Amino acid sequence: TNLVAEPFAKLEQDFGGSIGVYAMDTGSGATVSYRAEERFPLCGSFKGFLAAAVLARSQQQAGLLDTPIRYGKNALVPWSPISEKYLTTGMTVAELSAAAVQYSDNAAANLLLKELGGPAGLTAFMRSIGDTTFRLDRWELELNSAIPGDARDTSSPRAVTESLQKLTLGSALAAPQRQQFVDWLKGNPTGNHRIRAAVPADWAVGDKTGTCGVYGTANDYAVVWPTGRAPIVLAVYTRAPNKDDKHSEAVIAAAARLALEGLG
Ligand SMILES: C[C@@H](O)[C@@H](C(=O)O)[C@H]1CC(SCCNC=N)=C(C(=O)O)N1
């Protein structure tokens, strides 16, 4: 593990913070781990799991995805580029889910959380798939505070990867819901400088990013489909000690590359 870990330790020292990584080869079972059981703030990365929770609920409530959500101005919070434009008409549950995943739309995220029973409702969904580490405690935007020591609104790289594998490749979602989730992740355009930058262009990637805006705290998780080979699932999370420390997309891409090259 010393030869596995040392390049990650070098990377986080030059970054000036902490990096957590977990990667799983779903064919062979091989893994790469660094700080994989430590907690890191989720920031907007929870929005991918939120869409999965909505899709899972649609397996018990036919027509949930078509349900219209007609909201007022008070539902709008900062960084709501899609939901801001449909204030005059409303949006359906599926349209809000797409916006939360692919634009990180905050109002859409809060509206979907409300449908699920709040942050506690998303945490309960994660428990239902066997994830005991994930916890969402607050709403947008308070969940982005990323204060050192605080376990609220955190998970671990290993738990993120394990849950992502269950939802995108395992049995948690039925085939139509599973392909919708995978398509939302694959079409996400916000992570071109993160895990995607470490992956050969020929290989499809689906990802969800998060960027708290403070404490150098940012992240990305992804499924990678190498051609003609079993997919890889991985998660890369960062944080830093000072409130004004800057996050780095380059550090996330570099850590992703170190993990992908070390699988085997
Ligand atoms: C709300 C804000 O803190 C942040 C988050 O939820 O984590 C929003 C803003 C951003 S927009 C990303 C812009 N990409 C720049 N390269 C993200 C994200 O990283 O997905 N989500």
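In order, the residues displayed for chain A correspond to 26-289 in Swiss-Prot numbering, which applies throughout.
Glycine is no exception: its Cβ is also placed from the backbone N, Cα and C atoms.
The note that Swiss-Prot attaches to the published mutagenesis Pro103 to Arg is: Increases catalytic efficiency about 40-fold with respect to ceftazidime and reduces catalytic efficiency about 10-fold with respect to nitrocefin; when associated with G-239. Residue density at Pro103 (mutagenesis position): 8 other Cβ atoms are found within 10 A of its Cβ, drawing on all protein chains shown.
Among the features that Swiss-Prot reports, active site, proton acceptor is placed at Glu167. In the three-state DSSP reading, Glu167 (active site, proton acceptor) counts as helix. Remark: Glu167 (active site, proton acceptor) has no non-local neighbours by Cβ distance under 8 Å and separation of at least 6 in sequence.
Every protein chain considered, the tally of other Cβ atoms within 10 Å of the Cβ of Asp178 (mutagenesis position) stands at 24. Among the mutagenesis results in Swiss-Prot, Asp178 to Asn has the note: Reduces thermal stability of protein. The residue drawn here is the original one.
Within 10 Å of the Cβ of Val239 (mutagenesis position) there are 20 other Cβ atoms, across all protein chains. For the published mutagenesis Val239 to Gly, Swiss-Prot gives the following note: Increases catalytic efficiency about 40-fold with respect to ceftazidime and reduces catalytic efficiency about 10-fold with respect to nitrocefin; when associated with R-103.
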Rounded inter-Cα distance in Å - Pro103 (mutagenesis position), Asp178 (mutagenesis position): 19
Reduced DSSP assignment, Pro103 (mutagenesis position): coil
Distance, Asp178 (mutagenesis position) to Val239 (mutagenesis position) (CA atoms, angstrom): 14
